[PDB]
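This report concerns only the one structure given below.
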Amino acid sequence: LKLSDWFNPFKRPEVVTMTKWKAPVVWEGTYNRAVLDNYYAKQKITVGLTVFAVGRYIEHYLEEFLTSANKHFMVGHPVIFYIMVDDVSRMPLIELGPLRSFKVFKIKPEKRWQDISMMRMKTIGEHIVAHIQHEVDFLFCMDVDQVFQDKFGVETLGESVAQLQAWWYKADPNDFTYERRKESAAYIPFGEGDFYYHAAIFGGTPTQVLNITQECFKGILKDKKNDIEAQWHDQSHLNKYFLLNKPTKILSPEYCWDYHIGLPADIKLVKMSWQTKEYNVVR
Ligand SMILES: O=c1ccn([C@@H]2O[C@H](COP(=O)(O)OP(=O)(O)O[C@H]3O[C@H](CO)[C@H](O)[C@H](O)[C@H]3O)[C@@H](O)[C@H]2O)c(=O)[nH]1
Ligand SMILES: [Mn+2]
Ligand SMILES: [Mn+2]
């Protein structure tokens, strides 16, 4: 498969469509999903999707996330949803459609929400080694407080996939909220950086995602050891990781949009949107 076989950057001249290391940035209008569905279907791929719901997030977001995923995620290809919750008795079983199935695991609820978010890196890694590596060809790891709004398909697959954070995609690197303290493993010096990635969505082959999570958790552990916590937790470490190990594909903010921003000309068709945000329950 050649990049030119399914990707035409000339359809979106007003946004960044190719990185300096030749990785494509996928925006609505640049991909030929029909070509990709055929190619991947012929290889009979299976895609995994992990999602964590702890505490109030279960009743507030899990059902909406799973229902929408079942409807819009990798339609036409086998998908396995890996659900991690602290209380399985509340795991909202919904009806899944053709080619979708699931596997639920009960996890420990971390006291601090910051740790609930960060420990995912450890847990995902353990699961990739234990079984996911044998079950799927590609894997995505996502925040639960989001909803699929339209088709999120095979055009998003790749060795290592990153998401452009909706609020900073047009900002210059020196303005990114990377971790700036040299004392943290997530430290990124001013004068460095390609894009500001969103930890709400990342993926790739099981091998690559294993390295992403393992390296991120190592930094998370190193920081705890030195009594320091990155301001943006796992997102900060993920950004450090992606700086050192460039993603082979990046998804535009259309794949992870926050309507609080509005709806600028660049956002042509939203595939997934941030949930309200909260402000009351959840935590
Ligand atoms: O009480 C909680 C808290 C967190 N989470 C899990 O952790 C994820 C990330 O936390 P939030 O959604 O609450 O936080 P943000 O929206 O701020 O997330 C952003 O910041 C985080 C660190 O602050 C991570 O980097 C995350 O991937 C990124 O999208 C949630 O989707 C959820 O799956 C829970 O289940 N229950
Ligand atoms: Mn979130
Ligand atoms: Mn918002």
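Residue numbering for chain A follows Swiss-Prot; the residues present correspond to positions 83-365, in that order.
Looking at the header, which is where the method is noted, we find X-ray crystallography, 1.8 Å.
Using N, Cα and C of the backbone, Cβ positions are placed for all residues, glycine too.
Neighbour list (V363 (substrate binding site), Cβ cut-off 8 Å, at least 6 residues apart, same chain): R138, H142. Sequence annotations record features per position, and here Swiss-Prot assigns substrate binding site to 134-139, 225-227, 247-250, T259, 359-365 based on experimental evidence.
On its own chain, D225 (substrate binding site) has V133, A281, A282, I283 as residues at least 6 apart in sequence with a Cβ closer than 8 Å to its own Cβ. The Mn(2+) binding site annotation in Swiss-Prot covers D225, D227.
Recorded in Swiss-Prot as a mutagenesis result, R365 to K carries the remark: Strongly reduces catalytic efficiency. Long-range C-beta contacts of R365 (mutagenesis position), restricted to its own chain and to partners at least six residues apart, with a cutoff below 8 Å, comprise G137, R138, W195. Secondary structure from DSSP puts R365 (mutagenesis position) in coil.
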Across the binding-site residues (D227, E360), the Cβ with the fewest other Cβ atoms inside 10 Å is that of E360
For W250 (substrate binding site), what residues in its own chain, 6 or more apart in sequence, show a Cβ-Cβ distance under 8 Å? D257, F258, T259, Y278
Filter the candidate list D225, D227, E360, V363, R365 of recorded positions, keeping only entries whose CB is under 6 Å from an atom of ligand 2. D225, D227
I need the CA-to-CA distance for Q247 (substrate binding site) versus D227 (Mn(2+) binding site), whole Å please. 15
